[PDB]
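Student: Sharing a structure here in structure tokens format.
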Amino acid sequence: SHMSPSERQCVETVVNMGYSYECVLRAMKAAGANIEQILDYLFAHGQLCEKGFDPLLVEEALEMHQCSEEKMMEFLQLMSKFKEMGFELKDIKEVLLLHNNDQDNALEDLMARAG
Amino acid sequence: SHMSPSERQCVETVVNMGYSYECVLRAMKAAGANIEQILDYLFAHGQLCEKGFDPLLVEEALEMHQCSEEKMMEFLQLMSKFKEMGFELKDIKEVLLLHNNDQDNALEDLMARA
Ligand SMILES: [K+]
Ligand SMILES: [K+]
Ligand SMILES: [K+]
Ligand SMILES: [K+]
Ligand code: NA
């Protein structure tokens, strides 16, 4: 197998917890071959989708903010807002990262390039 | 320029704090285009190299453990120790990650596969 021994151990254990292979493999690609990190990703991804967030934006938020749930949520909410205004995702990520999720600074930057 | 406006802003600001372009671009690639993130990476990388850690291993530790400075140090120390014992970096990273930096479990794993 192309997988390492630790990768296979993660898949075996998390699939035993009741997750599909596809979900586990995707989560492990994102979160790394550690069981708690995979489960935390799977649970957070599920909870956020259930709240109505776009799964693509959820995935961006989980990648961008691995350390703070509070910052992750702030990033997710503002990314959702700016995306619904019509800005491009690549620009939104960039300005939220530069400005530490400050809504006013991020918007000022996005507008300066809106067209 | 191939860089985004935010990337250019970071380079301009950080080079102004007296860092070389090459150091800033490398740090930005690792840490992302946010000035505090770049400065924190540059400073940590410097401090750990000054303590005598292999810069290649320092870079692996800064990548693996962005959230906990204590976890980052514990990983860096163990990766250095296991490398001295003669194990391969790729294996070492894998077992330290799986076993949450537990030395004995990681070691038993490494010896078992060797
Ligand atoms: K890997
Ligand atoms: K963070
Ligand atoms: K890593
Ligand atoms: K961490
Ligand atoms: Na990100």
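Numbers run from 1 along the shown chain.
Including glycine, each Cβ sits where the backbone N, Cα and C put it.
Swiss-Prot lists B:66-113 with the feature domain 'UBA 2'. Recorded in Swiss-Prot as a mutagenesis result, B:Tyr19 to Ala (Swiss-Prot position 404) carries the remark: Strongly reduced interaction with ubiquitinated proteins. One mutagenesis experiment named in Swiss-Prot is B:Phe87 to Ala (Swiss-Prot position 472), and its note says Strongly reduced interaction with ubiquitinated proteins.
Show me how these features fit into the structure around them.
Tutor: In this structure, B:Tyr19 (mutagenesis position) belongs to neither helix nor strand by DSSP; it is coil. For B:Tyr19 (mutagenesis position), the count of additional Cβ atoms within 10 Å of its Cβ stands at 18 [all protein chains shown].
B:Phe87 (mutagenesis position) carries neither a helix nor a strand DSSP state and counts as coil. Under a cutoff of 8 A between CB atoms, and with a sequence separation of 6+ in the same chain, the neighbours of B:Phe87 (mutagenesis position) are B:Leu110, B:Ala114.
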